[PDB]
Amino acid sequence: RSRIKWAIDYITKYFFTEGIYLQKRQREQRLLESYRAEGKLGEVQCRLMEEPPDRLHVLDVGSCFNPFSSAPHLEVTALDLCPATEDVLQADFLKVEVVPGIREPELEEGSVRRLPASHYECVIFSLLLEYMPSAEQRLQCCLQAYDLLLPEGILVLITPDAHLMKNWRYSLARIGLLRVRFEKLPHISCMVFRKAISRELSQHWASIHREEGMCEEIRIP
Ligand SMILES: C[S@@+](CC[C@H](N)C(=O)[O-])C[C@H]1O[C@@H](n2cnc3c(N)ncnc32)[C@H](O)[C@@H]1O
């Protein structure tokens, strides 16, 4: 049906109705034991989420009109370069700093310039990344998404219309994000990437699944 309904349903299942965050945690714990048992990794640091709050902190980037704000149990901060509705904060995400030690966005001259680090259970890039000028700026957005996420939070990535998705999967794994869902909807590909319990775990996964010819960034032809 709709990417919006698809994403609300996934988020709800991931944190509430299906505990997918706990399922993937187990998969990642087993993967780490496998790697340690092969001497390829040592004593890495792991960071886990507490039980989800009743109200999830969701950052909707390139939101346009804040579709997610009325979804139950989502507390949505919506940003857009050119907001269409008054409830979307103006921001060029490429110029946003991710700042530890703050609780809410800070604005200068009416533009979001700073967001709280490690604060959001969910970051949503719905048909946003194809607006970036370069491949390296698409990666930059996902790197900011990673500093914004709580441990085991999820990046919801929706892009318009296989080896390229394997490349994005590899590129995002290099920076700590492991894909946990991929679904094809009419005219779009719907993906969710999870902030792994350990970035080093994610990077080693990517090392193993690197095919020859693929870049470190995330590309749009
Ligand atoms: C195709 S619309 C998608 C709107 C909504 N997310 C959806 O799924 O329908 C792309 C949006 O990204 C916004 N955008 C483009 N570059 C941006 C940037 N650098 N920072 C914040 N928003 C940006 C545009 O203003 C536009 O609202």
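Numbers in chain A come straight from Swiss-Prot, and the residues shown are 71-231, 239-298, in order.
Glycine is no exception: its Cβ is also placed from the backbone N, Cα and C atoms.
Sequence annotations record features per position, and here Swiss-Prot assigns S-adenosyl-L-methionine binding site to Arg73, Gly132, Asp150, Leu151, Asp162, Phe163, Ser196. Of all Cβ atoms in the protein chains displayed, 22 besides its own lie within 10 Å of the Cβ of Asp150 (S-adenosyl-L-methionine binding site).
Around the Cβ of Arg73 (S-adenosyl-L-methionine binding site), 20 further Cβ atoms fall within 10 Å across all displayed protein chains. DSSP assigns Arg73 (S-adenosyl-L-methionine binding site) to a helix in the three-state reduction. For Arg73, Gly132, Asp150, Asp162, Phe163, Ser196, the entry in Swiss-Prot reads S-adenosyl-L-homocysteine binding site, with the evidence type experimental evidence.
Listed in sequence order, the residues of the same chain lying 6 or more apart from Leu151 (mutagenesis position) and placing their CB within less than 8 Å of its CB are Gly132, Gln160, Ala161, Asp162, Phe163, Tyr201. What Swiss-Prot says about the mutagenesis result for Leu151 to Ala is this: Abolished binding to S-adenosyl-L-homocysteine.
DSSP gives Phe163 (mutagenesis position) a helix state. Per Swiss-Prot, mutagenesis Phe163 to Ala is noted as: Abolished binding to S-adenosyl-L-homocysteine.
Recorded in Swiss-Prot as a mutagenesis result, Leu197 to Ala carries the remark: Abolished binding to S-adenosyl-L-homocysteine. The Cβ of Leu197 (mutagenesis position) lies under 8 Å from the Cβ of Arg73, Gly132, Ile228, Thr229, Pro230, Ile265, each of which sits 6+ residues away along the same chain.
Its own atom aside, the Cβ of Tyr201 (mutagenesis position) has 13 Cβ atoms within 10 angstroms in the protein chains shown. Here the residue is the original one, but Swiss-Prot notes a mutagenesis experiment at this spot, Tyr201 to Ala: Reduced binding to S-adenosyl-L-homocysteine.
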So the entry has no coordinates for 7 residues flanked by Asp231 and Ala239. How far apart are their C-alpha atoms in Å? 11
Recorded S-adenosyl-L-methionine binding residues, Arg73, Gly132, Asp150, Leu151, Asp162, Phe163, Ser196 - maximal Cα separation rounded to whole Å: 23
Work through the recorded positions one by one (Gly132, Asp162, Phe163, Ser196) and point out the residue whose CB has the fewest other CB atoms within 10 angstroms. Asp162
